[PDB]
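Participant: Have a look at this one.
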Amino acid sequence: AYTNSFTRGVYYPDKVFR
Amino acid sequence: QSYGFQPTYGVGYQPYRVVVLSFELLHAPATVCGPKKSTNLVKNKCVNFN
């Protein structure tokens, strides 16, 4: 089975604060 | 193939032992540093810091 991962999977790429 | 290091090989063919260190930055906070006395802090003083 398959599904559309709408916008999941975004993570803080670096240990910096912005 | 094997080097077969012999004393006769002389100064040119002698076997040296090598070690090499790599340093990477920005990807994480520092964890390991050379011996440098750590001091305290000062606020609103216009200081130069490490």
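Just so it is clear, chain B uses Swiss-Prot numbers, and the residues here are 493-542, in order.
From the backbone N, Cα and C atoms, a Cβ is placed for every residue, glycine too.
According to Swiss-Prot, the mutagenesis experiment B:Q493 to Y carries the following note: Reduced host ACE2-binding affinity in vitro. In Swiss-Prot, the entry for mutagenesis B:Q493 to N states: Reduced host ACE2-binding affinity in vitro. The structure shown retains the original residue. Under its mutagenesis annotations, Swiss-Prot gives B:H519 to P the following note: Increased resistance to human covalescent sera neutralization. What Swiss-Prot says about the natural variant B:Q493 to R is this: In strain: Omicron/BA.1, Omicron/BA.2, Omicron/BA.2.12.1. Quoted from Swiss-Prot, the note on natural variant B:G496 to S is: In strain: Omicron/BA.1. Here Swiss-Prot describes B:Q498 to R as a natural variant; the accompanying note says: In strain: Omicron/BA.1, Omicron/BA.2, Omicron/BA.2.12.1, Omicron/BA.2.75, Omicron/BA.4, Omicron/BA.5, Omicron/BQ.1.1, Omicron/XBB.1.5, Omicron/EG.5.1. Here Swiss-Prot describes B:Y505 to H as a natural variant; the accompanying note says: In strain: Omicron/BA.1, Omicron/BA.2, Omicron/BA.2.12.1, Omicron/BA.2.75, Omicron/BA.4, Omicron/BA.5, Omicron/BQ.1.1, Omicron/XBB.1.5, Omicron/EG.5.1.
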Participant: So which of the recorded positions B:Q493, B:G496, B:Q498, B:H519 end up next to chain A, with Cβ to Cβ under 8 Å?
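Facilitator: Qualifying residues, whose Cβ lies under 8 Å from chain A: B:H519.
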Participant: To the nearest whole angstrom, what is the C-alpha distance linking B:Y505 (variant position) and B:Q498 (variant position)?
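Facilitator: Spelling it out, the Cα of B:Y505 (variant position) and the Cα of B:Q498 (variant position) are 9 Å apart.
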Participant: Tell me the coarse DSSP state (helix, strand, coil) of B:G496 (variant position).
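Facilitator: Going by the DSSP assignment, B:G496 (variant position) belongs to neither helix nor strand, so it counts as coil.
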Participant: Among B:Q493, B:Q498, all listed as recorded positions, which has the most CB atoms within 10 Å of its CB?
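Facilitator: Buried the deepest by this measure is B:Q498.
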Participant: Using DSSP with the three-state reduction, classify B:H519 (mutagenesis position) as helix, strand or coil.
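Facilitator: Coil, per DSSP.
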Participant: Could you state the CA-to-CA distance between B:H519 (mutagenesis position) and B:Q493 (mutagenesis position) to the nearest Å?
Facilitator: 39
